[PDB]
Structure formats: C-alpha cells, structure tokens
Amino acid sequence: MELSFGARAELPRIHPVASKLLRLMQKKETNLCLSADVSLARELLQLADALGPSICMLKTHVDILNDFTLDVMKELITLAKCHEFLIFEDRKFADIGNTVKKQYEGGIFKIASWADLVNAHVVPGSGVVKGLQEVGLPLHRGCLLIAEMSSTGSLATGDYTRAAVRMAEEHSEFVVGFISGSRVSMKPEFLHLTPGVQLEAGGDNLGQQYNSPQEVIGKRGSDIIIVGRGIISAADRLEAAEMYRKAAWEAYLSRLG
Amino acid sequence: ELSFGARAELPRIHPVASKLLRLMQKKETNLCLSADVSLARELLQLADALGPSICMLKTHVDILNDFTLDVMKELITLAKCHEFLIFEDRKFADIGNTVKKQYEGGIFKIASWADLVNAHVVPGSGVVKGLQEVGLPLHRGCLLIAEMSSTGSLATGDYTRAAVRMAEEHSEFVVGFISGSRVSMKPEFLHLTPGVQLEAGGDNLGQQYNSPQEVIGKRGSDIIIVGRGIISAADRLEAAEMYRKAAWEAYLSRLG
Ligand SMILES: CC(=O)c1cc(=O)[nH]c(=O)n1[C@@H]1O[C@H](COP(=O)(O)O)[C@@H](O)[C@H]1O
Ligand SMILES: CC(=O)c1cc(=O)[nH]c(=O)n1[C@@H]1O[C@H](COP(=O)(O)O)[C@@H](O)[C@H]1O
C-alpha cells in the first residue's frame, strides 16, 4: 500500500538525505522544488528567502551564476536551514568516474561542500556513480539519477530508463531517487522528481515540454515537481510558487486517498 | 581514404574542422592532450612544452582550482603560438534553454575561449540547437558523444546511431564525435577517441584503455585523447612524443 511522505521517511532502507527531505515535505505541505534559473546572486537569494517557506528544495545551476562565490552558497545554506529546504545542484555529472569525482569536490564551485543533492546521467555506466560516491559518501550527500528527460527527442527511454533504475537500486547508499517524468521505481525509498512542469499546456522553443502538476504527481505517480520559468517569469514569484505548491500537494493527497 | 590535408578542403567541411585538419597535417600530430590537472601553472607549462606535439588541448575547466579568464587568455596565446585547438570537455547534457547559458555565461564563459566543446545526445537535438545559438555566432564547433570508453556505457547501438544522425543534421556546428571508433562514413566529421594508453589496462572507476594502433589503425578513428598516459609520466614531453608517433604512424598505415 502507498505510504505518506512521513511514513516513507521512516522506511528501513531510507537514505538520511531522503528522510530529511520527506520529513520537511510533510511538515511544510510542499512537494515543490524551485528551479532557481537566474544569473544574479542577489536574485537567487531574494527568491530563496521569499519562496523558502513554500518549497522542499531549491535547485541551482551554479555554472550560470555570473557572480558566483562560495560566500553566496554560504548565504543560500543559511536560508535553506532557516526555511527548511534542501539544495540540489543540477550539474548532470556525465563523465567517467575518475573525472566526476574531481568535478564534484573541487574546482571553483566545490559543489559537494554545499549541495545536499546532485544528479548524474547514467550513460557512462555505473562508474559515474562510484566516482561521485567516493566524494559524496564521506560528505553525507545524496544523488539523483536521470532516468527520463522532459525534452523532445530524449533518448532516456526504454532499456536506458531500466538501466538507470537498476543502477540506483544497486547504489542505494548514495542514490536516493530519480529525475523522471513518472514513477520508474516500485521501491518507495526512492524519490521521483519531475521537471517540465507548468500549469498551462506548452513548451519552449528549444525542446522543453510541459505537463501539469496534476498529471505528473496525480496520474504519473511522481513525488516532487521541479518548476523554473512557470514561477521565475511570473510577476509575483511568491504567488506563483504557492499555486504550484498547492497543485502538487493536492495531487499527492488525492493519489494517497 | 583521404589524408587530413585533403579532408581539410572537403566541400562540406566546417571551418574549425578545416583549421584542425590543416595543423594536424602540418605538424604530423593527431594527438589531443587531456590536460587533467588542478593548477593553472601546470596547465600552462604543459601547454607550452607539449604544444608542438599536439593538435589539441582538452580542458576540464571546472577542476582548475585557480581558474580565471586571464588563465584562458594565456592558454589562447599558447594555442596560437604552437598551433593547437582548445577543447573544453564540458559534456553539455541538459535541455537547450539551459545549455545555452552554461556555454555562454557564468564564471567560465566557455564559448569565449573554447574552439570546441562536446555534448551528450541524451536530451534530444534541443541540446545542439541550444548550444548552436551561442556557438554559431562565435564561429565555434561541437563534438557529439556517440560512444564512451567506460565500463557499462549506454552509448551503444541505437543511441550511437541517434548521435550520428543528430551530427549530420547539425553540420553547421557539429564537426565530429567522441567515439571509440569511426561511427560516420562521412569524411567531413572528425572522430576523437579517449580511453587510450600504450599498455593494456584500465582504472579503478570504469575507464578502459586501448592502444593508439588499435583505435586509429583498426577502429578507424582520427585523433587520440590521452590524459594519465602522459600526465602521470615523469617526462610528459617524451610521453607525448611517444603517443604522437604511435597515433601518426597508425594513421599513415591506414592511409596506405
Ligand atoms: C531538473 C533536471 O534534471 C532537468 C532534466 C530534464 O529532463 N528537464 C529539465 O527541464 N531539467 C531542468 O529543470 C529546469 C526546467 O526549467 P523550466 O521549468 O523549463 O524553466 C531547468 O533548469 C532544466 O535544466
Ligand atoms: C574526452 C571525453 O569526452 C571522454 C569521454 C569518454 O568516453 N571517456 C573519457 O575518458 N573522456 C575523457 O577523456 C579523458 C581520459 O583521460 P585518461 O587518459 O583516462 O587519463 C578524461 O578527461 C575523460 O573525462
């Protein structure tokens, strides 16, 4: 039988990062991840502060921040702790294991030092996960595997998706879920996060495709919606975030019965 | 089979591909150094010393502890002096709207200094359309990852065929592939092959190695990409020369 987020947080094989997430989702009545796709640190932080109470997670693309510093990420962590959300760097690691370990720990971004969660493509084989684990496990972090993509012509289908699920289930000490369009694992210890979400039908001019929160959470059985432009391009980002939160949360409840 | 110099003149050749092919012929090198280091000073010292031996220097900018745009300016100076291209191995792999910003912007401003970048094809062709919005105006080229060297790679069969079709349909920007072998029969595309060492072996995190003779001679690729085989050696110049000579002779042999 289908379990609430709060009960899933207690499952025997739950990862600590997933448990923390699931608990705050239930506490705050939110399964919304804000995709904070902005180029200005000040806007990132103003969004994180104002929308923090409405979100379970803030997803970053640190490599698009024109004025990235590690101090910016310190300020973001303060907001994450204050408002209770996880930080997810959407880095899409996708190289051989030896390379991704350095890309995760080092360089200018030092992603592992501030990101609760990262994601990885499965195309290199399981070495990508083993490499990331060498950094992530000691730093008490989690990882999401990209099992499906939202964009037109995605090759993350069929056997590829099945491979991502197997890879996750075999690295459960580090991998806590998926980026996917629907439920892809039957194991309730895994999170499903779905991008390509807007209230209205449509897409963008570079292959993005949208589905609604009701469709993704209610019909397709995903856990969390990831929303960027549907919120960020709106005049009132707070009201937009609230609309998305209420949509995703009610769809979750209804599926739960 | 056409020489690199003849391929540089093909009707449908991309200007970046042509520049590369001409300097490969001129310098007798089809070696790409994978400069997998964390210090700018080591990067630049390798680029200067090994520049005459290489057709290309591949970077992972996001592992450089002391990256600045001025470091990349110095690398360009070396690239112009010694005549090699700069390839940032970023493996763009997101939706089109996102990758365009990751390519043009942020701290790294990759498009401002990288002649070549690469991309995974898993998102569908929007990844290439997004990149080309930035890269076409900046006269850049791109490589699509058709195959990977690592154990368990899913870049096989229909996935590889999709990479080839995507390249062939974006030939104004895509100049070739990262692959383990020749994957396109069209001589205007370059094939660059990582997972290369002289000796048999691998690493502890899924990397698998094949020799330059195997990759260039038997598998029909154009360029070898070599990191640790050179970088971990005491004398990196002599190591680079060993790889250069291996790859170049394998190419000549195939050419007949
Ligand atoms: C989250 C993720 O891994 C990813 C995968 C994918 O298939 N689709 C997608 O849009 N994304 C990302 O989500 C965000 C979608 O933003 P949008 O709502 O279209 O403005 C972007 O920041 C994408 O880079
Ligand atoms: C170049 C490329 O796209 C790539 C793809 C791949 O399938 N295998 C691979 O090793 N690479 C990269 O080449 C280099 C190989 O370095 P190595 O010679 O194993 O020390 C690394 O910097 C990898 O990130």
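Residue numbers in this text run from 1 along the chain shown.
If you're wondering, the header gives X-ray crystallography, 1.3 Å.
Note: Cβ is positioned from N, Cα and C throughout, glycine not excepted.
Sequence annotations record features per position, and here Swiss-Prot assigns active site, for OMPdecase activity to A:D90, A:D95 (among others) based on experimental evidence. Per Swiss-Prot, the feature UMP binding site maps to A:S35, A:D37, A:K59, A:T60, A:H61, A:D95, A:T99, A:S150, A:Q208, A:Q209, A:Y210, A:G228, A:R229; the stated evidence is experimental evidence. Annotation comment: Swiss-Prot describes A:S35, A:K59, A:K92, A:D95, A:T99, A:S150, A:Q208, A:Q209, A:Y210, A:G228, A:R229 as orotidine 5'-phosphate binding site, evidence class experimental evidence. Annotation of the published mutagenesis A:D90 to N (Swiss-Prot position 312) in Swiss-Prot: Loss of OMPdecase activity; the original residue is retained in the structure shown.
When the recorded positions A:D95, A:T99, A:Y210 are checked against ligand 1, none has a Cβ within less than 6 Å of one of its atoms.
The Cβ of A:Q208 (UMP binding site) has 23 other Cβ atoms within 10 Å, all protein chains considered.
Of A:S35, A:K59, A:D95, A:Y210, listed as recorded positions, those near chain B by the criterion of a Cβ under 8 Å from one of its Cβ atoms are A:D95. Non-local contacts of A:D90 (mutagenesis position) by the CB criterion (under 8 A, 6+ apart in sequence, same chain) comprise A:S35, A:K59, A:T60, A:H61, A:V118, A:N119.
Least packed by the Cβ count within 10 Å, out of the binding-site residues A:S35, A:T99, is A:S35. Per Cα geometry, A:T99 is the residue among the binding-site residues A:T99, A:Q208, A:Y210 nearest to A:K92 (orotidine 5'-phosphate binding site). Proximity to ligand 2 (Cβ under 6 Å from any of its atoms) holds for none of the recorded positions A:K59, A:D90, A:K92, A:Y210, A:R229. Note on A:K92 (orotidine 5'-phosphate binding site): other Cβ atoms within 10 Å of its Cβ, all shown chains, come to 24. Of all Cβ atoms in the protein chains displayed, 23 besides its own lie within 10 Å of the Cβ of A:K59 (UMP binding site). Cβ neighbour counts within 10 Å, taken over all protein chains shown, single out A:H61 as the most crowded of the binding-site residues A:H61, A:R229. With respect to Cβ neighbours within 10 Å, the recorded positions A:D95, A:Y210 differ, and A:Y210 shows the lowest count. For A:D95 (active site, for OMPdecase activity), the nearest of the binding-site residues A:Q208, A:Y210, A:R229 in terms of C-alpha separation is A:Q208. Secondary structure from DSSP puts A:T99 (UMP binding site) in a helix.
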